[PDB]
Amino acid sequence: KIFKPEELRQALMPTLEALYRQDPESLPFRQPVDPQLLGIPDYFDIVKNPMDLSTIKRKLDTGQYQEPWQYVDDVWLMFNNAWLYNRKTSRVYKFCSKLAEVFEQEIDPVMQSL
Ligand SMILES: CCOc1ccc(C(C)=O)cc1NC(=O)c1ccc(OCCN2CC=NCC2)c(C(=O)OC)c1
C-alpha cells in the first residue's frame, strides 16, 4: 500500500494536535530540547536522537513519512527519550506518561481507518 503525504497528514495530524492540546503536559515537548537554555548540558550525552512535537509536525508537513508506523515511531522516540533522560518523579517524566496515554487512545482508531 502507498500512503500519499496528504492522506497521512489528514489522518495523523489530528493525533499530533491532540498531544499539543494537553496543558500542562505538552509544554516541554512543543519545541526541541535546548540543553544550554534549560541548564541540562548532559542531555545530548544521553539522548542521541532527539525528537519533539514540532519536528514531527514538520515531517508530516514536508512528506517525510512514507508509512504510518514511521510517524508512530517518532512519537514513541519522543516519549522514550523523555523517560530515558528524566527522573521518574520529574514533571517531564509524568507529563510524558500522560501524553503516551493520550496518544495510544488517539492513534488506535486512526490506524484502523488507514
Ligand atoms: C529544565 C528542564 O526542562 C526539561 C527537561 C527535559 C525535557 C525533555 C523533553 O526531556 C524538557 C524540559 N523542558 C522544556 O523543554 C520546557 C521548555 C519550555 C517550556 O515552556 C515554554 C515557554 N512558555 C512557558 C512560559 N511562558 C510562556 C512560554 C516548558 C514548560 O513550560 O513546561 C512546564 C518546558
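Numbering, chain A: per Swiss-Prot, residues 1083-1196 in sequence.
Cβ from N, Cα, C; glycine included.
As annotated by Swiss-Prot, domain 'Bromo' applies to 1085-1192, with the evidence given as sequence analysis.
A mutagenesis experiment is reported in Swiss-Prot for this position, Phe1126 to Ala, and the note states: Impairs binding to acetylated histones. Contacts of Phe1126 (mutagenesis position) defined by a Cβ separation under 8 A and a same-chain sequence distance of 6+ are given as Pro1117, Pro1132, in order along the sequence. DSSP classifies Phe1126 (mutagenesis position) as helix under the three-state reduction.
A mutagenesis experiment is reported in Swiss-Prot for this position, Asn1162 to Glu or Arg, and the note states: Abolishes interaction with ASF1A. Non-local contacts of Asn1162 (mutagenesis position) by the CB criterion (under 8 A, 6+ apart in sequence, same chain) are absent.
A mutagenesis experiment is reported in Swiss-Prot for this position, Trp1165 to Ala, and the note states: Abolishes interaction with ASF1A. The number of other CB atoms found within 10 A of the CB of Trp1165 (mutagenesis position), across every protein chain shown, is 14.
Look at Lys1170 (mutagenesis position): DSSP puts it in coil. Annotation of the mutagenesis experiment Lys1170 to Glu in Swiss-Prot: Impairs binding to acetylated histones.
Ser1179 (mutagenesis position) carries a helical DSSP state (H, G or I). The mutagenesis experiment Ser1179 to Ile is recorded by Swiss-Prot, whose note states: Impairs interaction with ASF1A.
Under 8 Å, Cβ to Cβ, and six or more positions away along its own chain, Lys1180 (mutagenesis position) finds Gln1104, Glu1107. Per Swiss-Prot, mutagenesis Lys1180 to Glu is noted as: Abolishes interaction with ASF1A.
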Task = Provide the three-state DSSP residue tally for the domain 'Bromo' (1085-1192): helix first, then strand, then coil.
result = 74 helix, 0 strand, 34 coil
